[PDB]
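Asks: This is the structure, below, for whatever I ask next.
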Amino acid sequence: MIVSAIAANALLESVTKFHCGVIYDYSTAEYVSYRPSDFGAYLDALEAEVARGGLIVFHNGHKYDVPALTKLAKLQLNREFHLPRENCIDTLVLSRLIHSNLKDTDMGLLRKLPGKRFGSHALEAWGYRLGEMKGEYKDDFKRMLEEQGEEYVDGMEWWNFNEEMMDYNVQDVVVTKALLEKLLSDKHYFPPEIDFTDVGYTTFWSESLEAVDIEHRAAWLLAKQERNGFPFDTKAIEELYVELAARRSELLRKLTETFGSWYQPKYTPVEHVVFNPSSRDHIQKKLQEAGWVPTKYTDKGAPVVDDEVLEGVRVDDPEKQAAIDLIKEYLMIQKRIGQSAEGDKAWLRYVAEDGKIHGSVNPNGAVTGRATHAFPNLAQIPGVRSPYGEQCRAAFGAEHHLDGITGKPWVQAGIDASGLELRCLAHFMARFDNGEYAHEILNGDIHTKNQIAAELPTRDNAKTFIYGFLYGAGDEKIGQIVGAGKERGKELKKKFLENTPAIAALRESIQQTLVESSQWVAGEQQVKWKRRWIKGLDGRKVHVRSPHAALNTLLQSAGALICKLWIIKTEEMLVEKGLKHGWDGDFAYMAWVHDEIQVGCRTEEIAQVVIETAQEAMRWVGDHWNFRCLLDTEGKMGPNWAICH
Amino acid sequence: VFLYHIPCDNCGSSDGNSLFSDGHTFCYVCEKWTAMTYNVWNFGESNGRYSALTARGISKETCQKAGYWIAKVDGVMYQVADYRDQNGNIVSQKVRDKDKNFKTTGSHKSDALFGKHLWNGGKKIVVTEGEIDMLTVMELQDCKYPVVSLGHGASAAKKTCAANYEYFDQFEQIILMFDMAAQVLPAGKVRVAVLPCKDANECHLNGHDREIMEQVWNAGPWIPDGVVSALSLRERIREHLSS
Amino acid sequence: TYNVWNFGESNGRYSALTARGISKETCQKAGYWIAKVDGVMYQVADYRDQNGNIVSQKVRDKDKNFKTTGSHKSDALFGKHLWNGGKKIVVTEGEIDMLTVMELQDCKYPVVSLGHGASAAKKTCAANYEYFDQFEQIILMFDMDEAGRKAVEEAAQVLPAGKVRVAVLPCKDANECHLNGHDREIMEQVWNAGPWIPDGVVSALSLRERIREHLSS
RNA sequence: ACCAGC
Ligand SMILES: Cc1cn([C@H]2C[C@H](O)[C@@H](COP(=O)(O)OP(=O)(O)OP(=O)(O)O)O2)c(=O)[nH]c1=O
Ligand SMILES: [Mg+2]
Ligand SMILES: [Mg+2]
Ligand SMILES: [Zn+2]
């Protein structure tokens, strides 16, 4: 087992040059350094450690470091260099599962950290937390150039090689080794009956938990689909921007003549301030002086203003009754513009040269094992029920990738699971009601018949209501779904509690398992805990934030892991079936939002093979962990991500 | 840039205050923010108030960002527009009034531009000839896309654009909005669009502002001179045929 | 403007150059140092005469401006006083190129630099005809730009013929080839450079490919 | 505080 550290010139998007690299070994204890001219020797050392059957320890190695080596070894000296995924291990993917909660334990330490490093899994932040940090390269280089007198141009100091870079690379691999010893000094994930610094890739993976293996496979696959990208159409979103940027410049002209300006106190100094519809103070004032009473006081002196009170508002003047609808449309158009094209993290500021969007996906960002999406967020674009939704999802298509050998577009397949957490509930409470609840879910659709039984208008409203009732609501927040009062908010709770009297028994079981005493304060809550964590489906200590969200962190943390294994198995069957992953093959993953997957493939027969084998992968997931239910999915085929929603 | 949330102190919220890398905080609940003449007119002396222009249509934040401020000296209303440098310092001013009595103070260079101190990197640039059209394009695009403007009129196009050559070289597509011309810029890069009115303000105040934004993102290429092809004459060959 | 700035009254210090690629030993050898006046650190180069007396300072800021402290002559070279003969000199274009070349040879070959650059090179080469007579080979090392080719074309006329050799570079000048690890090419262009070939004259032997392709189209 | 997503 060796511990390697790299340093190159730029990010993985545009990297062309190698600068330095340090290797430490666990059998000779040698800081074997390398130079810019020793890159062949560096690759030979890594290939020797692979060929003898060992493990290479990087940090952030799956996302950046290993494909940087595969790119540099090709485009600098013309040689193929691939590391097998069962040899490379990471110490960031291990940190995101072992220390999954830094924001709730990092206070009391901020005396150590500067303040910008609060709750960071970066390698320098663990240098500050382990009390082993000797300077920083960027600060010392900036201080050096200000001491010489030449300017500091762009914050790009990895242009030229020097000797301080090697020293801070040595300190970097020191911090990586001192992190690895603590991360392997854990006992719940690594049993203390064997030393993990001399075992092979058949002992290290399969003589420990399954959560240490599934997380590395997920990090590998999600880094690969991050490197693939998402095909994007630019002209069809510039047409949308030029369409609805000539609408908010009419909804203000038509509206400031209705709602006039006023003098507001800044001898009494006044200023001529005009009506700004994006503010929620000007609309509150102009509705206060036009004859409207809120009768809803969230704030202690101000009302609440949102889309559910701008519908139930009536005034005397019949012009303002039409003006309020234009105010709501103006707020919608403003949010649409700021998301699509004018924001700091807009869509048109993260399009590469080849017409694709690369978004970072953190596989373990939530406390319940749910992935987060950032820079930009491709799990937050407007759906097909919101206005201007289909015109925003039609640009995010897979038919915008014309093929590089025949000049033809591709086909997209999208696969969604059905009744995921609601069927995990029937898994978990099947030991109480003897499994006569997990038979009605398999007998026809669940949400449609729930809508029939509860006389909700839409299936989406029934689906919102059932999880709102299930994850511990109050008396009013499920009466608000239909708009009625707390009388209906009580009778719906009684109707869906007296049907299956096992949810309260399961909740009492969770309360008797986790909490033992909870003292009551008139403004707070003081609880003596017994077990703050919950064993998940693969032994991972899932952290619990509040004792009334215990059913939540028991259901969604067990629902995310079956999707996380399903996305791995549905390519482990496709590669073994005789296909090729990537753009130069037959299929490519594009995006993984919390439930469904979006894959793009070359022909319709390959689409049919993928949409067949997704079912077999999901059934193997359902058989591997011995669920008491029967898991099932549903797939669609199309050109873009508006039919394949 | 957004980093994380701290609890606010004035309003007492839990996740309202947001911390940033620049050192300032901002709460979303309590809305509290933390932290010639040859004489440059001082802002505290000339009674500087960032008022808005009603008859043409210009918000207040546009005048706060671009530096186009109304002075109340001598009992009258002056409209001081400021010119800056790449370091961000006041170099020259323009005092304009209703009678257009220009009072150009400070060191007015031959290559001065209005709006070059905030916008140095990007992909597209829109160049106008005045200042009101520049503020109109910033009002349409909400002050976030690179728009500069000339400072010596449309007659110094051979001098102002020619002296600033490494400034315009950093951008990929240079779009002109002079009059509805200069060739000193590098070729294959210059786009010139056509509008149905005199300028951009007559399109904004009459409902053609959509046709402003359609001419920005899909501007046609620059035909160099009065030479023509044999396809754009197709109507005129018809017209002389019917004379 | 005032006088020659002393290093004691301006807080001088002979250090290295990290972002350029020059160690402190070569700056100690030449006399390129950094003063602290007016708050902002100002770099300064020293001009000497043939004897060794200080005649001029040259002060550069952090934003690449120029400042001459006094009488700026045309017969003053940056790096001339240290050598009084030899068999091979290398003439550069700027001033950091002299430190770049003397960094990679440990002060073995005479290297001089121009006081104006490429804009007024003919004036400072016409008055410096008598200094280059004691030499045996001259290697001009200018920029790979249009102004560099124009300066190396127009500056080889007032020099003695038979000794002026011109070298080519894949970089802009010697400093980018020092930064990007191209220390094997600049050491060959000094010892083995290109001979006389002015633009306009074409030898009849080295024209085979153009006459081959010319009768094809 | 507002919107959007699963
Ligand atoms: C709508 C919603 C879903 N969820 C859960 C339910 C699912 O486990 C997961 C995704 O929800 P959905 O995919 O919207 O619902 P579903 O999968 O049960 O139904 P179908 O696919 O047949 O249309 O997130 C919430 O936790 N809160 C919510 O508000
Ligand atoms: Mg690293
Ligand atoms: Mg679903
Ligand atoms: Zn506040």
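Residue numbering for chain A follows Swiss-Prot; the residues present correspond to positions 1-111, 114-268, 326-704, in that order.
Recorded method is electron microscopy, 4.1 Å.
Here the Cβ of each residue, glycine as well, is placed from N, Cα and C on the backbone.
From Swiss-Prot, for reference:
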- A:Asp475, A:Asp654: Mg(2+) 3 binding site (BINDING)
- A:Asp475, A:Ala476, A:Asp654: Mg(2+) 4 binding site (BINDING)
- A:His506, A:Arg518, A:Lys522, A:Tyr526: substrate binding site (BINDING)
- A:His123 to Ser: 83% loss of exonuclease activity (MUTAGEN)
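Would you situate these features in the structure and describe their surroundings?
Replies: The number of other Cβ atoms within 10 Å of the Cβ belonging to A:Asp654 (Mg(2+) 3 binding site), over all protein chains shown, comes to 16. DSSP assigns A:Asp654 (Mg(2+) 3 binding site) to coil, not to a helix or a strand.
Residues near A:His506 (substrate binding site) in space but far in sequence (CB under 8 A, at least 6 apart, same chain), listed by position: A:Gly478, A:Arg518, A:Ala521, A:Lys522, A:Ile525.
Taken residue by residue with DSSP, A:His123 (mutagenesis position) is part of neither helix nor strand, so it is coil. Residues within less than 8 Å, Cβ to Cβ, of A:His123 (mutagenesis position) and separated from it by at least 6 positions along the same chain comprise A:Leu92, A:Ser95, A:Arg96, A:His99, A:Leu102.
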Asks: Suppose we draw a 10 Å sphere around the Cβ of A:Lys522 (substrate binding site). How many other Cβ atoms does it contain, all chains included?
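Replies: Taking all protein chains shown, A:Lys522 (substrate binding site) has 17 Cβ neighbours within 10 Å.
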Asks: Please find, for A:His506, A:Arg518, A:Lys522, A:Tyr526 as listed binding substrate, the greatest distance between any two Cα atoms, in Å.
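Replies: Maximum Cα-Cα distance: 13 Å.
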Asks: List the residues in the vicinity of the Mg(2+) 4 site, defined as same-chain residues other than A:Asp475, A:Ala476, A:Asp654 with C-beta within 8 angstroms of the site's C-beta centre.
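Replies: For the Mg(2+) 4 site the neighbour list reads A:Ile474, A:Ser477, A:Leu479, A:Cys622, A:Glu655, A:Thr692, A:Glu693.
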Asks: Around the substrate site formed by A:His506, A:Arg518, A:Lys522, A:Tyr526, list the extra residues of the same chain whose Cβ is within 8 Å of the site's Cβ centroid.
Replies: A:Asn509, A:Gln510, A:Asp519, A:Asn520, A:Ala521, A:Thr523, A:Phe524, A:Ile525
Asks: When a 10 Å sphere is centred on the Cβ of A:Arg518 (substrate binding site), how many other Cβ atoms does it contain?
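Replies: A 10 Å sphere around the Cβ of A:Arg518 (substrate binding site) contains 13 other Cβ atoms.
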Asks: In sequence order, what residues of the same chain, 6+ apart, have a Cβ less than 8 Å from the Cβ of A:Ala476 (Mg(2+) 4 binding site)?
Replies: A:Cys622, A:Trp625, A:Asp654, A:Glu655, A:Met677, A:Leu690, A:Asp691, A:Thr692, A:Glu693
Asks: If I restrict to non-local contacts, at least six residues apart, and a C-beta distance under 8 angstroms, what lies near A:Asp475 (Mg(2+) 3 binding site) in its own chain?
Replies: A:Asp654, A:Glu655, A:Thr692, A:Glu693, A:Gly694
Asks: Relative to the Cβ position of A:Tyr526 (substrate binding site), how many further Cβ atoms are located within 10 Å?
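Replies: Counting Cβ neighbours of A:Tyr526 (substrate binding site) within 10 Å gives 16.
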Asks: Out of the recorded positions I have (A:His123, A:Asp475, A:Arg518, A:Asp654), which ones have their Cβ sitting under 6 Å from ligand 1?
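Replies: Among the recorded positions listed, those whose Cβ sits under 6 Å from ligand 1 are A:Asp475, A:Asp654.
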